[PDB]
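Asks: So that we are looking at the same thing, I have put the structure below in structure tokens.
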Amino acid sequence: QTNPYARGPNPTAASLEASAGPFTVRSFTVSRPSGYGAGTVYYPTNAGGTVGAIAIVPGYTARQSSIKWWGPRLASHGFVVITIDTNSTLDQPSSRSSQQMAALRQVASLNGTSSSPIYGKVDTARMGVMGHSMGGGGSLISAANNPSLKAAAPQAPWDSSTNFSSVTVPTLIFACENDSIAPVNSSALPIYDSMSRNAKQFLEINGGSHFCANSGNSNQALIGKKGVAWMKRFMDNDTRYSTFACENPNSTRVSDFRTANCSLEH
Ligand SMILES: [Cl-]
């Protein structure tokens, strides 16, 4: 049977590693942000049907610029993406999670607003969360509080507590090998090891600083391929992406790879 959520051409490693996918992307600034500081919405033209929505949150002291490369990258593969600024750059992970969920609710409100460029473009039942550092911890909190979310892909996450054992949402953790801000051995890896109820993955970037997955990084081909593949596999149930989502990249750019409940394409 046809998967009703499958969008776009059949993927290749080259198409997923490119700076942009097949869809043309447009963007707008949210005029009156509700429950968060500011937002930019990225969306594809003629994706072939409604698409899922992803909300991305930066870390402590940081703004949209640090995570905005994901906006066009994911939207060009068939997603509506909102990148946000928080009410204060000093907000903690629980506050970042509340603001991330408020941003997804505003994308759902704009989907039902005839004057919005994303009117009727979103399947509001299929949503995902991403973010860096405290925004990564906020994404894990969003997944723990909202198991109705379809995917999570935080990067260099940090939270006071690394226990995310209740999470049932498919979660990809990008980690940065040499992170001295949210060290892998006390943040990303214990967070990954705590989750025994989900599809999950741990991808550690070789020699990476805490900022190894932020805008301007030198691994956008691999990181972008993995982020899009994970969101495609789990937000769209798209088994054309099972191998890209679940595979060990076998790359010199990766210093540690682990995955669970993640089957390759049969
Ligand atoms: Cl942070």
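First residue shown is number 1, and so on along the chain.
Backbone N, Cα and C atoms are what each Cβ position is placed from, and that goes for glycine too.
Quick paste of what Swiss-Prot says about this protein:
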- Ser133: active site, nucleophile (ACT_SITE)
- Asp179: active site, charge relay system (ACT_SITE)
- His210: active site, charge relay system (ACT_SITE)
- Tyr60, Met134, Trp158: poly(ethylene terephthalate) binding site (BINDING)
- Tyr60 to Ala (Swiss-Prot position 87): Displays increased enzymatic activity on PET bottle. Displays decreased enzymatic activity on PET film and on BHET (MUTAGEN)
- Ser133 to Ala (Swiss-Prot position 160): Loss of enzymatic activity on PET bottle and on BHET (MUTAGEN)
- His210 to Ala (Swiss-Prot position 237): Loss of enzymatic activity on PET bottle and on BHET (MUTAGEN)
- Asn214 to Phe (Swiss-Prot position 241): Increases activity towards 1-naphthyl butyrate (MUTAGEN)
- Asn214 to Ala (Swiss-Prot position 241): Displays decreased enzymatic activity on PET film and on BHET (MUTAGEN)
Asks: Just how many other Cβ atoms lie inside 10 Å of the Cβ on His210 (mutagenesis position)?
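Replies: Around the Cβ of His210 (mutagenesis position), 20 other Cβ atoms lie within 10 Å.
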Asks: Please identify, among the recorded positions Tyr60, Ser133, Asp179, the one with the smallest Cα-Cα distance to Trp158 (poly(ethylene terephthalate) binding site).
Replies: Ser133
Asks: Of the residues named as poly(ethylene terephthalate) binders, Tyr60, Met134, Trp158, how far apart in Å are the Cα atoms of the most distant pair?
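Replies: With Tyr60, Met134, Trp158 as the binding residues for poly(ethylene terephthalate), the largest Cα distance is 10 Å.
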Asks: Just counting, how many other CB atoms are there within 10 A of the CB of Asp179 (active site, charge relay system)?
Replies: 23
Asks: Rank the recorded positions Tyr60, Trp158 by the number of other Cβ atoms within 10 Å of each Cβ, and give the residue at the low end.
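Replies: Fewest other Cβ atoms within 10 Å, among the recorded positions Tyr60, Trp158, is found for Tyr60.
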Asks: Among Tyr60, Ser133, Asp179, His210, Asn214, the recorded positions in the record, which have a C-beta under 6 A from ligand 1?
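Replies: Among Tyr60, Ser133, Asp179, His210, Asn214, near ligand 1: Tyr60, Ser133.
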Asks: Can you count the other CB atoms that lie within 10 A of the CB of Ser133 (mutagenesis position)?
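Replies: Other Cβ atoms found within 10 Å: 30.
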Asks: Cβ within 8 Å of the poly(ethylene terephthalate) site's Cβ centroid: which residues qualify beyond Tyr60, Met134, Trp158?
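Replies: Residues close to the poly(ethylene terephthalate) site, other than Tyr60, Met134, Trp158: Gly59, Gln92, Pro93, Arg96, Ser133, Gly135, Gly136, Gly137, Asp159, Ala182.
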Asks: C-alpha of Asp179 (active site, charge relay system) to C-alpha of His210 (mutagenesis position): distance in Å?
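Replies: Rounded to the nearest whole number, the Cα-Cα distance is 5 Å.
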Asks: I need the most crowded of these recorded positions: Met134, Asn214. Count other C-beta atoms within 10 angstroms of each C-beta and give me the top one.
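Replies: Counting Cβ neighbours within 10 Å, the top one is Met134.
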